[PDB]
Amino acid sequence: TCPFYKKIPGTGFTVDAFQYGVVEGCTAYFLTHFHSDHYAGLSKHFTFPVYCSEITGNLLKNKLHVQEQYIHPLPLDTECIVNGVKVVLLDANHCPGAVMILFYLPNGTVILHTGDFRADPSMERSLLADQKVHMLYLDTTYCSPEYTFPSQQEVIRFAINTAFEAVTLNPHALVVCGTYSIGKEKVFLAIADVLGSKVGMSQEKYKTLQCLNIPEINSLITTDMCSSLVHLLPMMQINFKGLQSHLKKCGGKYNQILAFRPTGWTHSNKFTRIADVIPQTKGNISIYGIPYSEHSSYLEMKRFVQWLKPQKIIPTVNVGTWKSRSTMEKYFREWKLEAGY
Ligand code: NI
């Protein structure tokens, strides 16, 4: 049964709730972004409207095969009427095509649903600036003060350096990057750009990337592995036994892999900086963890919530245990008392 934090009061609207069957009263199903925990349930056999971004729409048509008529894409930053309810989609700074949604209720209440988001000061000069938001459905993935991590630009710096160093020291080394969903494309696109290469990938990953409206994408990616010295592999596969296995397949064309595992937070964020990172080394294969996040740090979330001064906050992540729920409420009370809303 669909949980209350996936429903919008005073509408027939649900958000990211495609896994419960028909939800009684729901005229419209919103999908914030193409990540399987949020889309779990969609197929070619959906014949209810789905509202989403253009980019999410392309992924729905081409990867799950939903029929063009039931995909209502909407432009961002555009006041749009949807069953006689004004809504806006705003960029979430998550993965490609990921959105937050502003709902303007008839009764005068305004609600923001963040979907998954990495809060940023550029949001404070968006359409949110123009009016009061009463309710906030919030991505609470990293709602605890241990959760710090660097800026994406810091991380992309490190990567561009590591890769370009090794490639120049040894010109027969391959760069690999791990992936399992959309997101974090900047990692591999930045490395490939510094090395004068395209990125090489399986057919299915090429298909996924050809849906994202990246400008110039035909110049940046290929399915021809032989022709490329930055390769993408499944994240499952980014280990020694799998990198060894893969290093065979290239057929004596490279004598050393240098891989990157973009991850979110791990416990080594508590005791080590980004300029002071190392990889595990079994022979000639070197695997980097790099903490590239597409979710708000604790401080980033805090600033956004304290600027927004919402009258009420409804968590959408880590809501399954009473301890997590309770811990989160305590932070929301501190923020409000500090900020005087
Ligand atoms: Ni996500």
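Using the numbering of Swiss-Prot, the residues shown for chain A are 700-1040, in order.
From the backbone N, Cα and C atoms, a Cβ is placed for every residue, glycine too.
As recorded in Swiss-Prot:
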type: MUTAGEN; residues: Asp838 to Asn; note: Impaired nuclear focus formation, reduced interaction with PIAS and increased sensitivity to cisplatin
type: MUTAGEN; residues: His994 to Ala; note: Impaired nuclear focus formation, reduced interaction with PIAS and increased sensitivity to cisplatin
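In the three-state DSSP assignment, the secondary structure recorded for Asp838 (mutagenesis position) is coil. Close to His994 (mutagenesis position) in the fold, though at least 6 residues off in sequence, lie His793, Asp815, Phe816, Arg817, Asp838, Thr840, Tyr841, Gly963, each with a CB less than 8 Å from its CB.
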